[PDB]
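> Before I ask anything, here is the structure I am working with.
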Amino acid sequence: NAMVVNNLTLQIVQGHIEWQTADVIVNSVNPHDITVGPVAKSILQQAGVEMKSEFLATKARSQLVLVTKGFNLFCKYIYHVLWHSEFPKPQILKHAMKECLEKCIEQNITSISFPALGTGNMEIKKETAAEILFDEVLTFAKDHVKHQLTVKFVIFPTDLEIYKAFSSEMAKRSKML
Ligand SMILES: NC(=O)c1ccc[n+]([C@@H]2O[C@H](COP(=O)([O-])OP(=O)(O)OC[C@H]3O[C@@H](n4cnc5c(N)ncnc54)[C@H](O)[C@@H]3O)[C@@H](O)[C@H]2O)c1
């Protein structure tokens, strides 16, 4: 459950997203309230109260990914994916991914770790999230091969099913290429 495409390393990992080390860790929030949701909470606790200040002070809107520093996370930046409510969810994911990965070229990011975005509450189906997540990652690997990137998909330990889907999607993908 890891593979290298050109200058891109991609790994599936069972752990907590807020306990990661990477240039960038991806948050997943409702923009009206970043104190709600599994990932948003984990991150808010770990990163500390000062993370919610820079976040409320920099929303001021079509911004799909808000960027902050990492505070007490072992990261340089946090990319907060903002799920706005007036959009198709599979499209928000697909667009939030590309932006997050484009920002990786913008900020000379070498490593980025993402949770299983959009699987919360069964909003996007597990295989579809995985389909989309790999889709965009692989796209980037082909379209910007000059940029070295380590991408982790962090799956929560108890979420065995989500894990089984990402393995399978990765398997499927490597069978090509
Ligand atoms: N308004 C909506 O219709 C809508 C749609 C999508 C997302 N959202 C917002 O985003 C969140 C839900 O979407 P999501 O799926 O990106 O987020 P989430 O916070 O529910 O987590 C999504 C997935 O990541 C897993 N996960 C990975 N690492 C984890 C960790 N360290 N702790 C806990 N869970 C972890 C979760 O169990 C789940 O499978 C909520 O905050 C919600 O407001 C809202």
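To match Swiss-Prot, the residue numbers of chain A are left as they are there, and the shown ones run 310-369, 374-490.
Looking at the header, which is where the method is noted, we find X-ray crystallography, 2.5 Å.
The backbone N, Cα and C atoms fix where each Cβ goes, and this holds for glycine too.
So Swiss-Prot lists the following for this protein:
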- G346 to E: Reduces the binding to poly(ADP-ribose) by 50 percent and prevents increase in DTX3L-mediated histone ubiquitination without affecting ubiquitin ADP ribosylation, interaction with DTX3L and STAT1 and DTX3L catalytic activity; when associated with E-147 (MUTAGEN)
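So that I understand the layout, could you describe where these features sit and how close they are to other parts?
Taking the Cβ of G346 (mutagenesis position) as reference, residues of its chain lying under 8 Å away and at least six apart in sequence are, in sequence order, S337, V338, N339, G433.
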> Once you note that 4 residues are missing between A369 and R374, how far is one Cα from the other in Å?
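Those two Cα atoms are 7 Å from each other.
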